[PDB]
Amino acid sequence: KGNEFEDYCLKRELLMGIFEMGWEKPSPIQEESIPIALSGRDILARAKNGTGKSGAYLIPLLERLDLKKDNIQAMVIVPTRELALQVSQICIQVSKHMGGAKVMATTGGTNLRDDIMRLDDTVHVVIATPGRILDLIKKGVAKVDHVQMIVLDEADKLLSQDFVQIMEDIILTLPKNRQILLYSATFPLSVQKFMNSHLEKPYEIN
Ligand SMILES: [Zn+2]
């Protein structure tokens, strides 16, 4: 076994959401990564650009949430507002039966003012573009002292010269031992460096 969703120790309410996406059986990326991410181990995974592997990290991300705590517990970083919305919609659909999971997308698109206000209400999962979330963190609006997991989706684009420093600053505000799941089409030096610096005994997937 190990190629079926119910073989991964997932909440029944979460399984319902998964299947309602049309995901009957786990893809190879979800099969290899879900059990490992669930165990808490850092991951570096090769995957094509797009929302293809969204489920691979959204499922363990959602499974780990404790909806009894109203603090932001997970973060997903993406390079564009477009991907942020696609991933957020999927996340909202998959967690629809979990009983109150709150997702929030915040990027250069949505005006800052409204997002500040929105962060006054409970938010469990923040999906965002580099600059916007760093801004919200520095302003003290996005409290991330409970972030237990952070995902870098398209790490090569997020670690380009224009964002690398912003990513570095983000990581610095999170709890020291936060779980890091990294997904990227390519593994340039910039990704290798960031990985050596912050990931702990990461499980790799080519
Ligand atoms: Zn339903």
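Here chain A follows Swiss-Prot for its numbers: 94-299, in order, are the residues you see.
Using N, Cα and C of the backbone, Cβ positions are placed for all residues, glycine too.
The ATP binding site annotation in Swiss-Prot covers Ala140, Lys141, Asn142, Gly143, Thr144, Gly145, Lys146, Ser147. Under its mutagenesis entries, Swiss-Prot includes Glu247 to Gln with the note: Abolished helicase activity and ability to regulate RNA metabolism.
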Tell me the Cα distance separating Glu247 (mutagenesis position) from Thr144 (ATP binding site), rounded to the nearest angstrom.
10
Using the CB centroid of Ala140, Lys141, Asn142, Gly143, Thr144, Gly145, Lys146, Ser147 as the ATP site centre, which other residues of the same chain sit with their CB within 8 A?
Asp246, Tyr276
Could you check which of the binding-site residues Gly143, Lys146, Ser147 is the closest Cα neighbour of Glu247 (mutagenesis position)?
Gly143
Those binding-site residues listed as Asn142, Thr144, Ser147, and which of them has the most Cβ atoms within 10 Å of its own Cβ:
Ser147
Return one of helix, strand or coil for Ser147 (ATP binding site), based on DSSP.
helix
Where among the binding-site residues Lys141, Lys146 do you find the Cβ with the fewest other Cβ atoms within 10 Å?
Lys141
In the chain carrying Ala140 (ATP binding site), residues 6 or more apart in sequence that have Cβ under 8 angstroms from it:
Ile122, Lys146, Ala149, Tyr276, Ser277, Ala278
Close in space, distant in sequence - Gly143 (ATP binding site), Cβ under 8 Å, 6 or more apart:
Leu176
Sequence gap of 6 or more, Cβ distance under 8 Å: name the residues on the same chain that satisfy this around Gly145 (ATP binding site), in order along the sequence.
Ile122
